[PDB]
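Encoded as structure tokens, the structure appears first; notes follow it.
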Amino acid sequence: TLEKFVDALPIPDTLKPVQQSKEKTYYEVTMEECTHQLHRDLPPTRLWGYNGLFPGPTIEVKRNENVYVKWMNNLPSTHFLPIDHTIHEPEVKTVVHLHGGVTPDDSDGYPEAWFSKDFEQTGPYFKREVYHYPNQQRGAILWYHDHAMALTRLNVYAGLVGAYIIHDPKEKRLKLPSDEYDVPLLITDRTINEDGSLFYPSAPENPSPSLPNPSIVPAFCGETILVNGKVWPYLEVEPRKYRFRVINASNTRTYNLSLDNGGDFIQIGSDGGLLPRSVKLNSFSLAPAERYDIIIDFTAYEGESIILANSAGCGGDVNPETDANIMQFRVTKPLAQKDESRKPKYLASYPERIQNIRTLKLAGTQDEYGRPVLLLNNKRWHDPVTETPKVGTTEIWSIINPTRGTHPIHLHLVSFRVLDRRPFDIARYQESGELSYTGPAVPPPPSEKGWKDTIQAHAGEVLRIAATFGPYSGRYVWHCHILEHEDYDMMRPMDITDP
Ligand SMILES: [Cl-]
Ligand SMILES: [Cl-]
Ligand SMILES: [Cl-]
Ligand SMILES: [Cu+2]
Ligand SMILES: [Cu+2]
Ligand SMILES: [Cu+2]
Ligand SMILES: [Cu+2]
Ligand SMILES: [Mg+2]
Ligand SMILES: [Mg+2]
């Protein structure tokens, strides 16, 4: 397998605007097929990248910065990965979603607002070439990625992911590490052929002769882990505090991260911005689309090499020589100036009436070919909309998971608070539809006491979340963020209504 830790960690450059005034910022980003080497010892890999880069450029904005992005497709008219024509027109369709954006519905990247090459053909909900992001929200780590109907798992795996950071000037008072000591880490697992080409499966394990070819698969676990577009890279760091913006941009894989020297992470932020209080952690779970804003303090580790290790299995136990590793920190860079950054415990203050409660079951069916189809509340993507909360109101969603696995559930537009999780008897529930609890409520850990947009709904548990639906009304979605589930068919429209 590929030799670990021989490539330096790329730091994506920060995108420069086409035009900027004190009241509006305009960006243009083109999706291009490109070639990049993913490891020292590989030929360059064919990729699809925002501005021909993988990951895409990091976009940095301020809170309330009035931003417009013209996202353009300059990709070829055929895909290089296997398309299953049975799960749901040009073959290649794209649309960009700003994950976590508090975004008007026509700029949110609705899966059926897709466009082909040069906007030549467009989906039924296509309305505008230039997206508007008012950024009227808390400072946070966001990210952008492809969201095209039934192609998301392919377009993302091809390389269409990038970080988007919202900076709230008020948070400067905290003196958190910044500028060159504030580094995004976009983690993607991939399987790469000896010739450098990406591998994505064209059929699952099931040997049924019925299956289409290609056929969608239920989950993808990559052989190799990349960070910022390089396999098992190293980052040289000074002996001081750094801020890392940690993004799981993988299709299916969940990571459980630790430092191999026993050092701790200080978590300062979750998907929806800073936590109320920082949390000292020896390890944390990071499912697809979750973000952790962390400080690592290398001050006491001068000279050390420190592995960012993974203990979570994906289709089996981790292999210590491969997916047990993420990247390596080398604390060998000479300290360039005194570290004036801080790691305050007390970060933010967040103070309500519940207007409605909603019960949602994570369900399955089998399709005509015998393949598993994953569903939200036993409905299909194209069923009439059922999640129709009113604008300005707060609901509790009780998400019941009787399946055997965890699903990272994401709601667009909003962030929400976690109330509790509670285990239930699956068999009982499955025969009767009655909830019977096998233990007490588990209140959220400190990591989940702030604002989330993507949340792990564990097997055999009821997860309750509380969300206020706004500020905008219109047509959004919610879905599992395992992309293989999302595409078939664990995604539903969500209408925030306004009389
Ligand atoms: Cl700093
Ligand atoms: Cl985990
Ligand atoms: Cl609101
Ligand atoms: Cu997303
Ligand atoms: Cu999203
Ligand atoms: Cu799922
Ligand atoms: Cu989405
Ligand atoms: Mg740079
Ligand atoms: Mg059924």
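Throughout, chain A uses Swiss-Prot numbering, with the displayed residues spanning 2-89, 97-359, 364-511 in order.
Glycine is treated like the rest: Cβ placed from N, Cα and C.
Under the heading domain 'Plastocyanin-like 2', Swiss-Prot lists 101-178.
Mapped onto three states, the DSSP output places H422 (Cu cation 1 binding site) in strand. Sequence-distant contacts (6 or more apart, same chain, Cβ under 8 Å) of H422 (Cu cation 1 binding site) comprise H107, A297, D465, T466, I467, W490, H491, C492, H493. Annotation comment: Swiss-Prot describes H105, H422 as Cu cation 1 binding site, evidence class experimental evidence.
The annotation that Swiss-Prot gives for the mutagenesis experiment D116 to A reads: 5-fold decrease in catalytic efficiency with ABTS as substrate. 785-fold decrease in catalytic efficiency with 2,6-DMP as substrate. In this structure, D116 (mutagenesis position) belongs to neither helix nor strand by DSSP; it is coil. Residues within less than 8 Å, Cβ to Cβ, of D116 (mutagenesis position) and separated from it by at least 6 positions along the same chain comprise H105, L106, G109, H424, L425, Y488.
As a published mutagenesis entry, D116 to E appears in Swiss-Prot alongside the note: 10-fold decrease in catalytic efficiency with ABTS as substrate. 91-fold decrease in catalytic efficiency with 2,6-DMP as substrate.
Among the mutagenesis results in Swiss-Prot, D116 to N has the note: 33-fold decrease in catalytic efficiency with ABTS as substrate. Almost loss of activity with 2,6-DMP as substrate. The residue drawn here is the original one.
Quoting Swiss-Prot on the mutagenesis of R146 to K: 357-fold decrease in catalytic efficiency with ABTS as substrate. 152-fold decrease in catalytic efficiency with SGZ as substrate. Counting every protein chain shown, 20 other Cβ atoms lie within 10 Å of the Cβ of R146 (mutagenesis position).
Within 10 Å of the C-beta atom of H155 (Cu cation 3 binding site) sit 29 other C-beta atoms, taking all shown protein chains into account. The Cu cation 3 binding site annotation in Swiss-Prot covers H155, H424, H491 and is backed by experimental evidence.
Residues annotated as Cu cation 4 binding site in Swiss-Prot, with experimental evidence given as evidence: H419, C492, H497, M502. Around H419 (Cu cation 4 binding site), the C-beta neighbours below 8 angstroms that are at least 6 residues distant in the chain are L374, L386, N413, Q468, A469, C492, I494, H497, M502.
DSSP gives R429 (mutagenesis position) a strand state. Cβ-based neighbour count (10 Å, all protein chains) for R429 (mutagenesis position) stands at 19. In Swiss-Prot, the entry for mutagenesis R429 to K states: 25-fold decrease in catalytic efficiency with ABTS as substrate. 30-fold decrease in catalytic efficiency with SGZ as substrate. The structure shown retains the original residue.
Cβ neighbour count for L431 (mutagenesis position) (all protein chains, 10 Å cutoff from its Cβ): 17. What Swiss-Prot says about the mutagenesis result for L431 to F is this: Retains approximately 50% of the wild-type activity with both ABTS and SGZ.
Experimental mutagenesis at this site is recorded by Swiss-Prot as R476 to K, annotated: Retains approximately 20% of the wild-type activity with both ABTS and SGZ. For the recorded site, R476 (mutagenesis position), the DSSP three-state label reads strand.
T480 (mutagenesis position) has a Cβ environment of 18 other Cβ atoms inside 10 Å. Recorded in Swiss-Prot as a mutagenesis result, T480 to A carries the remark: Retains approximately 60% of the wild-type activity with both ABTS and SGZ.
A coil conformation is recorded for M502 (mutagenesis position) in the three-state DSSP classification, outside any helix or strand. Record note (Swiss-Prot), mutagenesis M502 to L: Loss of laccase activity. Mutant fails to develop the dark brown phenotype typical of the wild type strain. The unchanged residue is displayed.
DSSP assigns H497 (Cu cation 4 binding site) to a helical segment in the three-state reduction. If you compare Cα positions, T480 (mutagenesis position) sits closest to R429 out of the recorded positions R146, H155, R429, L431. Put simply, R429 is the one of the recorded positions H155, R429, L431, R476 whose Cα lies nearest to the Cα of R146 (mutagenesis position). With helix defined as DSSP H, G or I and strand as E or B, the domain 'Plastocyanin-like 2' (101-178) counts 14 helix, 25 strand, 39 coil. Once the 4 residues left out of the deposited model between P359 and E364 are set aside, the two flanking Cα atoms are found 9 Å apart.
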